[PDB]
Every structure is written in C-alpha cells, then in structure tokens.
Amino acid sequence: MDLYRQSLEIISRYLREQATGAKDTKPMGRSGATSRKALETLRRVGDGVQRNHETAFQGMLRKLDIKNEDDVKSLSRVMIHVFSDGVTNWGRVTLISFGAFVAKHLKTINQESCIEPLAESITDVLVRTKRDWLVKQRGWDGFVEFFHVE
Ligand SMILES: Cc1ccc(-c2ccc(C(=O)O)c(NS(=O)(=O)c3ccc(Oc4ccccc4)cc3)c2)c2ccccc12
C-alpha cells in the first residue's frame, strides 16, 4: 500500500496530464522527491515511447476500439495476461506509455471520466503482479536511476 499509493499517484498524474495537456502541480505525497523525479523521468521516457511507437500504438488502439467506460474495464484481462507471462524489466514502462496513449484517446472521445479508473487498472496490474521485483529494484528510485540520462 506504500508502493501502491505512490505508483497510483505517479501513474494517475502522468495519465491525467497526458490527456488534458496541463501539468497538475499541487502535492508531493508518498516519498515526495522520489515521486517528483519518477513523474519527471516518466514524462521524458513515456513521451519518447509514445513518439517511437506511434504506428504500433495507433494500430493497437484502433484494434482495441475503445468507445465507452465498459470498454476501458474490459482492458484489464488483456493487460494482466500480457503484462505478466514473461520476463519483467523497466523497459516493459511501455505499459504506462501505452496507458498514457489510451488516456489521450479517452479525452478525445469525451471519456475523461475513465482516465482515473484506467490509471487504477494500470497500477493494480503493475504493483500487484510485480511488488517483489519492484521492492528489490528500490521501487521508483530504481525507475529514476535506470532512466537517468545527462
Ligand atoms: C491500457 C493498456 C495499457 C498497457 C497495456 C500493455 C500491457 C502489456 C504490455 C507489454 O508489452 O507487456 C504493453 N506494452 S505494448 O507493447 O504497448 C502492448 C503489447 C501488447 C498489447 O496487446 C494487445 C491487446 C489487444 C489489442 C492489441 C494489442 C497491447 C500493448 C502494454 C495494455 C495492453 C492491452 C490493453 C490495454 C493496455
């Protein structure tokens, strides 16, 4: 729940700002500096993943044919099915970036009400299936470190 609330805040913020185009700047709950830095790496890396995977993401999004809230709920079984199954690494992030891509689509089709639930679906899939890996990787500090550039 420590890692969950922190992941939910980062993923939820990232998804909301990708959708609306407006950066939400208000609190720094659950390891404040780590979350600010996680959110920063996520918007640099996440935007790169969407840029470099526009064709795949557009293809997949069209295939998914998300029209309403119930279509967003149906996404979770595919999400769990694909996201687990094999090897886990920071690159596999693509999960969040694809989520941000879907969140953008959701704003476009007047389904902004599904962005927060989608963020919760992604966090549930991420934290509940990979907690042990995440804690061993020092959580979001690990994500920040792995993607640290300069
Ligand atoms: C809302 C939402 C966020 C993130 C994922 C997700 C999960 C795992 C991976 C992964 O690779 O572990 C991933 N990365 S992906 O390459 O974008 C991708 C790879 C395979 C997919 O399956 C299809 C299923 C159906 C249609 C086309 C493709 C889709 C995307 C992204 C979602 C995956 C599925 C649905 C919603 C999702």
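Residue numbers in this text run from 1 along the chain shown.
So how was this one determined? The header says X-ray crystallography, 2.9 Å.
Every residue, even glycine, has its Cβ placed from backbone N, Cα and C.
Experimental mutagenesis at this site is recorded by Swiss-Prot as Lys23 to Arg (Swiss-Prot position 194), annotated: Reduced ubiquitination. On its own chain, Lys23 (mutagenesis position) has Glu17 as residues at least 6 apart in sequence with a Cβ closer than 8 Å to its own Cβ.
In the three-state DSSP assignment, the secondary structure recorded for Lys26 (mutagenesis position) is coil. Neighbour list (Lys26 (mutagenesis position), Cβ cut-off 8 Å, at least 6 residues apart, same chain): empty. According to Swiss-Prot, the mutagenesis experiment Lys26 to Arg (Swiss-Prot position 197) carries the annotation: Reduced ubiquitination.
DSSP gives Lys37 (mutagenesis position) a helix state. Annotation of the mutagenesis experiment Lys37 to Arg (Swiss-Prot position 208) in Swiss-Prot: No effect on ubiquitination.
Mapped onto three states, the DSSP output places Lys63 (mutagenesis position) in helix. The note that Swiss-Prot attaches to the published mutagenesis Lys63 to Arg (Swiss-Prot position 234) is: No effect on ubiquitination.
With respect to Cβ neighbours within 10 Å, the mutagenesis positions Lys37, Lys63 differ, and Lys63 shows the lowest count. Among the mutagenesis positions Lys23, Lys26, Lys37, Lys63, residues whose Cβ is positioned under 6 Å from ligand 1 are identified as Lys63.
The two recorded residues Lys63 (mutagenesis position) and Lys37 (mutagenesis position) have their Cα atoms spaced 34 Å from each other.
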